[PDB]
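A.B. asks: Following this message is one structure expressed as structure tokens.
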Amino acid sequence: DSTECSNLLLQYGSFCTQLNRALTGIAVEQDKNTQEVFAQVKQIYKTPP
Amino acid sequence: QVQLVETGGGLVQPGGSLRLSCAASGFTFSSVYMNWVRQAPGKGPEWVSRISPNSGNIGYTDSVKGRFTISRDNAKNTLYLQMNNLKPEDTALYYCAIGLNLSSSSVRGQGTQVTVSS
Amino acid sequence: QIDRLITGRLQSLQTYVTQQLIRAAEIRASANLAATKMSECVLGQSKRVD
Amino acid sequence: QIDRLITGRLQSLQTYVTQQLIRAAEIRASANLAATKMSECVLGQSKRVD
Amino acid sequence: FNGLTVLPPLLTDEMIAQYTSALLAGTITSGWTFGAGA
Amino acid sequence: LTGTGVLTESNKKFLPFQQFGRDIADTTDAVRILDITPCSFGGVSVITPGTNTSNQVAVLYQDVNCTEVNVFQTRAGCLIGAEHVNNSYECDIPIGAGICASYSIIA
Amino acid sequence: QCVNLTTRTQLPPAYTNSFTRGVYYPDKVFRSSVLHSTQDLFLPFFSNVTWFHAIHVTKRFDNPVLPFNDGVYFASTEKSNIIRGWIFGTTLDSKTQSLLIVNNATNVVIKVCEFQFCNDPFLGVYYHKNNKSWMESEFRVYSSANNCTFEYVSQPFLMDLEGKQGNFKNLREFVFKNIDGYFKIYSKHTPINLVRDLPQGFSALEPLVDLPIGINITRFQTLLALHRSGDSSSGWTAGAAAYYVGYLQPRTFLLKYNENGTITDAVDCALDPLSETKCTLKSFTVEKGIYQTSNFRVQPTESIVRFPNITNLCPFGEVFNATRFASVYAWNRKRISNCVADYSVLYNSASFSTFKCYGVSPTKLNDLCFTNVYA
Amino acid sequence: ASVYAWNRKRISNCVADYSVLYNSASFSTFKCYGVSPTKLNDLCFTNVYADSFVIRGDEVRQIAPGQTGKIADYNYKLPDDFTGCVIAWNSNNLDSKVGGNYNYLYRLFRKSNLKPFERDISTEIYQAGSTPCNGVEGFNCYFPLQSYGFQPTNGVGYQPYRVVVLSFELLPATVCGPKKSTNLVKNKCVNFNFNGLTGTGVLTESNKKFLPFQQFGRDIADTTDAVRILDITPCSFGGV
Ligand SMILES: *[C@@H]1O[C@H](CO)[C@@H](O[C@@H]2O[C@H](CO)[C@@H](O)[C@H](O)[C@H]2NC(C)=O)[C@H](O)[C@H]1NC(C)=O
Ligand SMILES: *[C@@H]1O[C@H](CO)[C@@H](O[C@@H]2O[C@H](CO)[C@@H](O)[C@H](O)[C@H]2NC(C)=O)[C@H](O)[C@H]1NC(C)=O
Ligand SMILES: *[C@@H]1O[C@H](CO)[C@@H](O[C@@H]2O[C@H](CO)[C@@H](O)[C@H](O)[C@H]2NC(C)=O)[C@H](O)[C@H]1NC(C)=O
Ligand SMILES: *[C@@H]1O[C@H](CO)[C@@H](O[C@@H]2O[C@H](CO)[C@@H](O)[C@H](O)[C@H]2NC(C)=O)[C@H](O)[C@H]1NC(C)=O
Ligand SMILES: *[C@@H]1O[C@H](CO)[C@@H](O)[C@H](O)[C@H]1NC(C)=O
Ligand SMILES: *[C@@H]1O[C@H](CO)[C@@H](O)[C@H](O)[C@H]1NC(C)=O
Ligand SMILES: *[C@@H]1O[C@H](CO)[C@@H](O)[C@H](O)[C@H]1NC(C)=O
Ligand SMILES: *[C@@H]1O[C@H](CO)[C@@H](O)[C@H](O)[C@H]1NC(C)=O
Ligand SMILES: *[C@@H]1O[C@H](CO)[C@@H](O)[C@H](O)[C@H]1NC(C)=O
Ligand SMILES: *[C@@H]1O[C@H](CO)[C@@H](O)[C@H](O)[C@H]1NC(C)=O
Ligand SMILES: *[C@@H]1O[C@H](CO)[C@@H](O)[C@H](O)[C@H]1NC(C)=O
Ligand SMILES: *[C@@H]1O[C@H](CO)[C@@H](O)[C@H](O)[C@H]1NC(C)=O
């Protein structure tokens, strides 16, 4: 929450966008990992009573 | 660039009251008052007199009571120093400064040397 | 001074992101292995030893 | 001033090369998987499920 | 509090448990056939 | 000591010799006694069905309980501009915590 | 001499919506086939702009003096060249410099001088029934011009001066900025077949002129022409015309450049969440999905100070004005605490040859707190 | 002009030869910020801003970006990113007269620090107290201007110094120094200097349309691609 530092870093380049993109990619990759591991079957089977 | 153009003071003989005019330009005068200061060869400056803009009180050193007065005019925007019983010891530089309570090493003009010629 | 601090904190954040990327690659390899195990061990009978 | 510019640009290039290496590792894993699929399903019949 | 936040996973633990339950029930009832079709 | 935040009454016990109070990370948390809490903040994401389809969008405020700020609450924050339905379809646009959205925009 | 105009019924001000207007080339650098993000004073999209009329049908001869905050977008839908110029200044009373840009029937005049503008500046065209002829006759703008700095006059020409029958057939758009001591005028002209309310569409304003005047502008007014053919203050006609005034604000825009190097579309970057996501993705079209665009934050409301109760002024008198000080090898040391130190007086003493402050600024030292001061 | 009324002049549409100024050796200070003093003969700018005034020698230091001082704060403040050059030369023999030259005046008191290149000609009396004196200078309200009072025998610190600050801004070129032009060559990797814009590459006739107000066209990476129309191409390079 410092406007002066914000101006300084936007004058420093565009590293923040790259870092945010990398982290977002990691997050979507984690979601994909869980989906691939567990969601192999498209039908929910119920064990008989 | 405020210019404190002051009228020169020629040699005057004793017996006639001497008038010394002092003008200025480049700034409002009715709001700011001016002080007359006397400087001599061999000694430093000496605050002589002041006049207020509104109250118009002529205040000057006790050692000079009764022989110096000032008259300001806003219409022509200048001052006139009147001195009677002028004596040779009045040989002086009577310069003007923008009036202030301290009146110490403030803005001042180049002044004119005025001496009473016996 | 703020530029000194900015350089330091950018370096720290880049180090963190790089380490996180490597760790995420490792976890993705593990998740692919787990998906293979689910496909073969669970949804079928595996002939692969151990 | 050139020291400043070199520092910045070299940092950017190092970053780019780092994520380039990580992406290359990911692609190498994918290529190994593709080669395994070619060997075990084009050159033969696979009993592995899914 | 310093810009570091944790996003929630898309699949809640309840849904992951439901997936595992479906897989296990299919395995018990059918074995391997449910992975090759119906 | 300059800062920005919300001052609240504190249950913590400052001994007579203590002035400031720091939590982990060495960031000031209480000052002589008042607890300091950062003003509510978070991320802001836009869920869109694609400008090709429509320009209507929904806004997700993340990690924000927007009782402060078609409002709908979710474990990932709160979503504004999407109608919450009791049906269940395949996940089109993943929001998080088992909530998904699709195209009016429904969640 | 100018005479105050009468016979003008008073009506409340009107407002209109500006749709995708007030866009200009931020810089004179050629770019083609690129989406460029620029932060500068622009007119926000879908904004509200004040609408001023000139219609006979009251006679609605409106030309109020308006403020000039950070720039102005000035549109005009007309068919008879009613508007002719503008005046800019801070007082418009000959006390300070004022700028005038007039376009009389013969030449385009630009002056930067001290005018005693009266309350109803304007121009007047007299139509002669004996022979069909329209020519400017009345020039009632200012009363004096004492100290004039910048002068410019274009080569002579002769306008139409004729009031045409039909809807508005010309749209003139201007943008005026007072930046870095320069007065930048951007412009565009467009054909129109429309009655009122600022046609939709998109068009970039190319730079027209950059007058190096370097003055302090805070207010302006428009100068327009009336028609005559009663008293000077009652015997006048307005003539159909409309103009629109909008105010610029500092915004970030995403501009699309065609392969010809011209701006053909833009995104406001703050109008809507969709505009913001387009702006962050650097594309004018975004596919389906969820994109983390911005950060929600709550700005502070008030400001509070909790400095100590002590009111005992710190005793710097014996530290500065003391008669005697020790030698350098035996430098005298004094302790200052439990008092209130007023550093403004020390800084403003003006008798200090050097006041070199290290680690802390010379100013901004009047609001800091210390456990100790060693003198 | 007095410092409190430092006088600023515009220079454009001419050729400025700075070599004579550099080698004159009559300037006490020739301190150039952002530009090397012996490097302006090949460069050129849109315009030159010459701000002239007079100060004390000891005060020449205060005329610099990011420098804190009475004059630098309330008479003439340069921007932090100032580009230009400050020239200061002693004028004791031309400005000092017996009896005290009080013609030079400088403003001292002001409520707020001046913005860069902000000239203040206000004659208002500084108010140092809660009670306003309504323009009648008195207790806690003082005249904000003081006189130098230069003397012929004053020391170097108190001796007068005339200062000219040349400021440059680059936003087409108008005033370019003494560099002889050359005939244009196309289809050959050459070094080129277009209005002070330096580069190397091949210049070819271009078909892109520049609007009358445009001078040079820049592609991605902020590297100039076309210049007044001429296309610039990096001449052949590769790996071996
Ligand atoms: C138009 O009206 C204005 C005020 O509505 C007049 O302004 C007056 O101008 C005279 C000198 O020109 C001043 O002495 C008055 O003090 C002004 N009036 C006010 C209220 O300030 C102006 O003169 C009029 N012009 C005409 C009738 O031609
Ligand atoms: C643009 O600005 C005008 C400024 O007048 C707005 O009109 C006013 O809006 C406020 C509340 O928004 C009302 O209280 C006023 O009564 C309105 N003025 C009048 C004369 O009625 C206007 O709403 C803004 N937006 C648009 C689209 O015009
Ligand atoms: C429009 O304005 C221009 C410039 O203000 C006028 O041109 C001047 O006219 C006067 C009177 O005829 C001449 O003395 C000047 O020499 C002209 N200056 C030029 C041409 O630069 C012009 O006359 C005005 N037109 C009308 C109809 O008033
Ligand atoms: C431009 O002129 C305006 C006057 O309209 C200045 O604003 C005034 O500034 C003085 C300070 O000298 C204040 O006392 C007034 O209250 C201000 N009035 C208004 C209406 O703003 C403004 O400061 C000037 N700006 C520049 C850069 O010269
Ligand atoms: C939206 O997508 C469909 C796909 O069939 C296409 O036909 C249509 O032109 C698209 N609309 C826009 C505005 O691009
Ligand atoms: C949000 O706040 C309200 C009251 O302010 C509370 O009832 C609700 O439980 C909160 N939401 C969550 C997810 O805790
Ligand atoms: C349908 O959903 C709403 C919330 O959007 C809920 O309040 C309501 O109870 C639901 N209907 C049911 C459970 O029948
Ligand atoms: C004829 O037109 C001229 C201008 O073209 C005008 O000066 C003149 O007054 C007109 N005729 C009469 C009788 O007024
Ligand atoms: C401004 O006008 C006055 C009166 O006309 C004049 O004395 C003064 O010289 C002018 N200022 C200039 C020319 O800079
Ligand atoms: C300029 O734009 C027009 C579209 O209005 C297009 O037809 C023309 O081809 C463009 N210029 C060039 C050189 O292609
Ligand atoms: C500070 O002074 C005020 C006014 O007397 C008083 O109310 C307050 O209690 C004081 N603060 C203390 C004693 O901490
Ligand atoms: C020393 O005395 C002068 C004159 O009374 C005064 O202005 C100054 O403030 C004093 N010194 C300090 C440190 O206050």
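Heads up, chain E uses Swiss-Prot numbers, so what you see runs 855-892.
Note: Cβ is positioned from N, Cα and C throughout, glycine not excepted.
In Swiss-Prot, a published natural variant is listed as E:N856 to K, annotated In strain: Omicron/BA.1. Listed in Swiss-Prot as a natural variant, E:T859 to N is described as follows: In strain: Lambda/C.37. Under its natural variant entries, Swiss-Prot includes E:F888 to L with the note: In strain: Eta/B.1.525.
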A.B. asks: Between E:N856 (variant position) and E:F888 (variant position), what C-alpha distance do you get in Å?
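C.D. replies: About 48 Å separate the Cα atoms of these two residues.
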A.B. asks: Could you check the variant positions E:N856, E:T859, E:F888 and say which one's CB has the fewest neighbouring CB atoms inside 10 Å?
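C.D. replies: Taking E:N856, E:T859, E:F888 as the variant positions, the minimal 10 Å Cβ count falls on E:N856.
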A.B. asks: Quick one: what's DSSP say for E:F888 (variant position), helix, strand or coil?
C.D. replies: helix
A.B. asks: Pop the Cα-Cα gap between E:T859 (variant position) and E:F888 (variant position) into the table, whole Å please.
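C.D. replies: Rounded to the nearest whole number, the Cα-Cα distance is 40 Å.
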